[PDB]
Amino acid sequence: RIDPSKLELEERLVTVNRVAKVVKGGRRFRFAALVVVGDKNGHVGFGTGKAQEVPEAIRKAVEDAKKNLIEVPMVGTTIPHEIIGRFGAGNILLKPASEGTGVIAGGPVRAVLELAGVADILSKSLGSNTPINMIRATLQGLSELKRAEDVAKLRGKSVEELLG
RNA sequence: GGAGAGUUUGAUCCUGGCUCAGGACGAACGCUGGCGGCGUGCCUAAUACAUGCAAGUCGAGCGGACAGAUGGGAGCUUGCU
């Protein structure tokens, strides 16, 4: 479903890109923005930020962030299993680990996983070093996650039978 | 038990290069330098070497030399032979 706006969003920015456009006179410098937005309890999202200024792009990032959020399973403050997302030439894989392992991730990706609350991820940016698509490389993989009690309900099977 | 970042462009994504942060040296150089353990210390020339030492041991394997004086005796200077 759609995640409601009845939460506590923390919304720290990642990068700012100044982005041009060439008219009869000369250039026109605007700014681009993207802000990873969420709580620390499993809801992550973002939106684009476009303006003619610095701070109003920060404002309009929050709108589509509250229009588009997504939820992640938090089994033991980890991802419950291993997955590899492949959206648009930026491959970023996701590996779970033990609870002491911290958050080892790429630059913009590290400002995503701490905005999940999930603190145990190994990852490695296989694909390109572009900030929009690396975040698209994360949530697309995080969308394809599964829960332990859910797939047993999908299989019509016991949850403990998935473990033993 | 797996971090990435600058760069082609007016601007964007890819693509693709190199660059960079890290870790080691039997390392050298520049500048400085108080000490203590533990460890290494000719990779090039297996090129040439002054000087000293680096493999001898058994007299219970053996002949002889080699000193020896336990005493014995000799010639006298009492110093010796």
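Here Swiss-Prot sets the residue numbers for chain A, with the shown residues being 3-166 in order.
Method reported for this entry: electron microscopy, 4.5 Å.
Note: Cβ is positioned from N, Cα and C throughout, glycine not excepted.
For A:11-74, the entry in Swiss-Prot reads domain 'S5 DRBM'.
Cβ neighbour count for A:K26 (variant position): 4 (other Cβ atoms within 10 Å of its Cβ, all protein chains included). What Swiss-Prot says about the natural variant A:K26 to I is this: In BSPC 111; spectinomycin resistant.
For the natural variant A:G28 to V, Swiss-Prot gives this note: In rpsE1; spectinomycin restistant, not a ram mutant. The structure shown keeps the original residue. Secondary structure at A:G28 (variant position), as computed by DSSP, is coil.
There are 11 other Cβ atoms within 10 Å of the Cβ belonging to A:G104 (variant position). For A:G104 to R, Swiss-Prot lists a natural variant annotated as follows: In rpsE9; suppresses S12 mutation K55D. Lethal in the absence of the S12 mutation.
Taking the Cβ of A:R112 (variant position) as centre and 10 Å as the limit, one finds 16 other Cβ atoms among all the protein chains shown. Annotation of the natural variant A:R112 to H in Swiss-Prot: In rpsE7; suppresses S12 mutant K55D. A ram mutation; the original residue is retained in the structure shown.
Looking at Swiss-Prot, you'll find the natural variant A:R112 to C noted as follows: In rpsE8; suppresses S12 mutant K55D. RspE8 is lethal in the absence of the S12 mutation. In this structure, A:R112 (variant position) is part of a helix by DSSP.
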Secondary structure content, the domain 'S5 DRBM' (A:11-74) (per DSSP, counts of residues): 13 helix, 29 strand, 22 coil
